[PDB]
Amino acid sequence: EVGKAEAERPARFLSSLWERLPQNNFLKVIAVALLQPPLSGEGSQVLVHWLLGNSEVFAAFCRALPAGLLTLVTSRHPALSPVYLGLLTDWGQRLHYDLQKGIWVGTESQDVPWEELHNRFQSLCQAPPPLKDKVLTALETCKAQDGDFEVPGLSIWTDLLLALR
Amino acid sequence: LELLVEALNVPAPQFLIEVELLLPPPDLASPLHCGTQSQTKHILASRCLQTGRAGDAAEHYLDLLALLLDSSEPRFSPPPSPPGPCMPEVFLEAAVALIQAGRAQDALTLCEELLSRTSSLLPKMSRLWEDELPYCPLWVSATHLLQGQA
């Protein structure tokens, strides 16, 4: 209805909603609306633009939801893929390996753990082929960027690629 | 010690009561314990390495391993006793010596042959994927360490 009105742009309505109502609920709802087939997909087409415009919401979008939902979203909308891997690629890099417990960990408490990040990459790899090659190349290019090791304790990306197999 | 090895290189029961029959077989604290050529060639090599004569120690240790592992046909030459080092520790000492000499490309062939020969004993390193509980003796780790410094 706002689109047909054309008075104010949809993004302004959505930004106001974002301040107004509960965020956790809202994000699940956006995720779900991105996948409902059209009935008149201009709706979903608007939300992708809004999300790519607003980085802060997308930081909590990918962070709060479960894995398969984000996977299906990203496979439906290829415009969300290159940013999502970029979000994940930045969360790994701020981990550190401790030798006594064989687990990558973060410094700050709000840094994504190993298990959640593994779950996300596993879901992305268990997906259609158009995204599998994307994530795989993004991981290999980030491995070689940090020394092309083939042994654990040195690169989170080597450790991911080892755990996928 | 150099002389003692060459000395040990060279190899009657009377119907009567002699002294030898009554004297006890000697212990390890005694000065009359003298092990075999191999168990003394290891003393020479160990004492040559503890002082900083590592080139000489390398030749001594390779001579030792030649004795121990080329022993199929002739009379046997045993390894040191199990107060002293176990048979992997001997290889490690050899490789340390070869590093200090400047023979790292031989200190890798030592370590490769050691892991080749004990492959069946090494753990399968599938716990590497699953990450205190499993078992690995020190010498496997130490092998990779020397293999690195090389």
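Quick note: numbers on chain B are straight from Swiss-Prot, i.e. 303-313, 318-437, 444-462, in order.
Method of determination (from the header): electron microscopy, 3.1 Å.
Using the three backbone atoms N, Cα and C, a Cβ is placed for every residue, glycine included.
A mutagenesis experiment is reported in Swiss-Prot for this position, B:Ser383 to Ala, and the note states: No effect on BRCA2-, FANCA-, FANCF-, nor XRCC3-binding. Reduced to three states, the DSSP call for B:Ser383 (mutagenesis position) is coil. Under a cutoff of 8 A between CB atoms, and with a sequence separation of 6+ in the same chain, the neighbours of B:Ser383 (mutagenesis position) are B:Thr342, B:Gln343, B:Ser344, B:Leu373, B:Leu374, B:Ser377.
Summarising the environment of B:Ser387 (mutagenesis position), the number of other Cβ atoms within 10 Å of its Cβ, over all protein chains shown, is 12. For the mutagenesis of B:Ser387 to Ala, Swiss-Prot gives this note: No effect on BRCA2-, FANCA-, FANCF-, nor XRCC3-binding. The structure shown keeps the original residue.
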